[PDB]
Amino acid sequence: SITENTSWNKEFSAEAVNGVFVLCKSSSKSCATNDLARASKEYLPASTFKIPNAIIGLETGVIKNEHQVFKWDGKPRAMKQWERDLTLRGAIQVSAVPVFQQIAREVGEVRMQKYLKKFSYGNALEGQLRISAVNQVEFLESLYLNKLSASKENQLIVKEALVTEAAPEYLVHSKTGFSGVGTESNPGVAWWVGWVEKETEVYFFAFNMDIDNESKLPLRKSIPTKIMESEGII
Amino acid sequence: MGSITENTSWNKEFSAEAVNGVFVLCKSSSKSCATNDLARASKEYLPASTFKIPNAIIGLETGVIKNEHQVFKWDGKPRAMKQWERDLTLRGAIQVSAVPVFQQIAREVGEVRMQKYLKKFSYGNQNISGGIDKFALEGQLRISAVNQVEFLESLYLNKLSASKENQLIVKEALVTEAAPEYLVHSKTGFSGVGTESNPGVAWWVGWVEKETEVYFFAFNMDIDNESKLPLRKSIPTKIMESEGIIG
Ligand SMILES: *C(=O)[C@@H](NC(=O)Cc1ccccc1)[C@@H]1N[C@@H](C(=O)O)C(C)(C)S1
Ligand SMILES: *C(=O)[C@@H](NC(=O)Cc1ccccc1)[C@@H]1N[C@@H](C(=O)O)C(C)(C)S1
């Protein structure tokens, strides 16, 4: 059950942004959003696909365990932070695409296909697979509860890998995504998805927006944060 | 672990704050450690609230703690610290260091089961005198800085005598700082003021995952005054900053 909240439309209007935020307490059986229509509309997952990819990599034993080191082959890559040896968390945090391209190559298209169906994930950083903000939140819940078709052990490994902010009374698991600058008529998409544990409570969130100007990128974080802080979540 | 060397240039931070204590830093890839005082690095002290680490692992391995999603319900009755007067998760109870919660956990485990596990963990001098809720805080169990890093490294590598699953749960519950380049797991401890001429102890233990490297650490100091307590963290941080680990 998803319900519409117009009280935050001042932020989207002031920033000239077309996007959607979905935030749920306890269980994804009652969520809130700024745009009902967009909440269920499906966009390219971009780098948020690293989450299911990592689970599948470990399930198939392509990634041997949590302590796996992905050696850099020494060839130039697209960004500097990727030009080094990386751990699972390292590769997820700097978002090193070639590391995860290589994992998926070994997994094979047919195996990946199957597990995705199994996870109810969705319909690459540009392909044929798309996912909604409602879909993302339902998937992240299952991961938190250990409910995915995967060993409990492997879901825990990816759960720790996704930790982005830690405090004595709250913990944040999250991942950004960004498909690239687009046209006014063919815009890119930016993502931030995750969940917050606070007190004995748990909050699931997923945000996306169109992006035709690169400098509008920080708003994928500032807007969801303005909201979540106003709710007393962080 | 593998090797240890005395590095006396760390004593600067110690003399500055008038602190009588020790710091042990180990680098995982090369199995080697550095410390400012070889002798205190080997001396055994009360584990205090660092015992919550083995206590949490055993709590799970025996069914007493059901899983990672269990809530420890407050009865509405006043507790020794304001911080403790609420329902806590496993991470919650560990982060605010809620003594009565882990004492109840210890009670349910039992005398014989608690012994058997500390044996397999190689935890300290292995003794549980005074009562089944007294030994860690003010009893007869003792452990050294060197022993703490050995214990913590086993846990990191999932090598302790428990399920991988359970070792992972406690590992997440111990996360205290998170940046894009590094992640810190840690726990504090503090026995009390003791007396003048017979002080109490304060600990900081953990490990830092950073790049492909991992760094285990343990710190402890003599303490008789509560105002010195922040130093249990500010000194080890200083040492680790100048070595380019955190911050
Ligand atoms: C996931 O989207 C990844 N993005 C790309 O590889 C496309 C791209 C777009 C602009 C510049 C370079 C590459 C990685 N994840 C994002 C993100 O998390 O924001 C990066 C921009 C780090 S690349
Ligand atoms: C672990 O040592 C715990 N310490 C005690 O319960 C002993 C104590 C000392 C003074 C007053 C009351 C109880 C926990 N660790 C410390 C700490 O982290 O500062 C606490 C005082 C929070 S209890």
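The first residue you see is number 1, and the count goes up from there.
Structure determined by X-ray crystallography, 2.8 Å.
In case you wondered, yes, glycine gets a Cβ from its N, Cα and C as well.
The number of other CB atoms found within 10 A of the CB of B:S49 (active site, acyl-ester intermediate), across every protein chain shown, is 23. Residues or ranges marked as active site, acyl-ester intermediate by Swiss-Prot on the basis of experimental evidence: B:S49.
According to Swiss-Prot, the experimentally introduced change B:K52 to A (Swiss-Prot position 70) is described as follows: Abolishes catalytic activity. Non-local neighbourhood of B:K52 (mutagenesis position): B:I94, B:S97, B:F102, B:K187, each in the same chain, at least six residues away, with C-beta under 8 Å from its C-beta.
In the three-state DSSP assignment, the secondary structure recorded for B:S97 (beta-lactam binding site) is coil. Residue environment of B:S97 (beta-lactam binding site) contains 20 other Cβ atoms, counted within 10 Å of its Cβ in all protein chains. Per Swiss-Prot, the feature beta-lactam binding site maps to B:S97, B:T188, B:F190, B:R232; the stated evidence is experimental evidence.
B:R232 (beta-lactam binding site) sits 13 Å from B:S49 (active site, acyl-ester intermediate), taking the CA atoms of both as reference points. Neighbouring residues of the recorded beta-lactam site, listed in sequence order and excluding B:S97, B:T188, B:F190, B:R232, comprise B:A48, B:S49, B:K187, B:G189, B:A202, B:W203, B:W204, B:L229 (Cβ within 8 Å of the Cβ centroid). In this structure, the recorded positions that sit close to ligand 2, with a C-beta under 6 angstroms from any of its atoms, are B:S49, B:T188, chosen from B:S49, B:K52, B:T188.
If you take the Cα of B:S49 (active site, acyl-ester intermediate) and the Cα of B:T188 (beta-lactam binding site), they are about 6 angstrom apart, rounded to a whole number. If you draw a 10 Å sphere around the CB of B:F190 (beta-lactam binding site), it holds 19 other CB atoms from the protein chains shown.
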